[PDB]
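*Asks:* Before I ask anything, let me first share the structure, which is written out below as structure tokens.
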Amino acid sequence: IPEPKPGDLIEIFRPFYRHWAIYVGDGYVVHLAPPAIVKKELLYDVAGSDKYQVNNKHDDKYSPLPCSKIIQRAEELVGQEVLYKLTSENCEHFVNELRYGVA
């Protein structure tokens, strides 16, 4: 897999779970983690042995926001709590809000 662009959605294929993250560069992604807390961590470390892919699933319906706006919002949330639990669907929702906005 070539290096993703900043703002790209990353789908991580666990056994029995789909963890999502958004690429913010230099090997880093922003994603949710159990204490949910927003973390900025290296994709190699997050994925471990699991496969992953870029999956900008909704680029056919919505334009991504400007890359600098995606990154600013992702960075503003790093270290902050979110009010829902980790599920595959909640994780995907989280990164979709970053790439596409609240709509």
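In order, the residues displayed for chain A correspond to 5-39, 58-125 in Swiss-Prot numbering, which applies throughout.
So how was this one determined? The header says X-ray crystallography, 2.0 Å.
Backbone N, Cα and C define each Cβ position, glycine as well.
Copied straight from Swiss-Prot:
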MUTAGEN   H23 to A  No effect on PPP2R1A-binding
ACT_SITE  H23  active site
ACT_SITE  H35  active site
MUTAGEN   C113 to S  No effect on PPP2R1A-binding. Impaired ability to act as a host factor for picornaviruses
ACT_SITE  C113  active site, acyl-thioester intermediate
*Asks:* Can you grab the distance from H35 (active site) over to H23 (mutagenesis position)? Cα atoms, rounded to a whole Å.
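*Replies:* Approximately 9 Å lies between the Cα of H35 (active site) and that of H23 (mutagenesis position).
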*Asks:* Check the deposited model and tell me the whole-number distance in Å separating the CA atoms of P39 and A58, where 18 residues are unmodelled.
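*Replies:* Logged value, Cα of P39 to Cα of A58: 6 Å.
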*Asks:* For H23 (mutagenesis position), which residues of its chain lie six or more apart in sequence with Cβ-Cβ distance below 8 Å?
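*Replies:* The answer is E15, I16, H35, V68, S110, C113.
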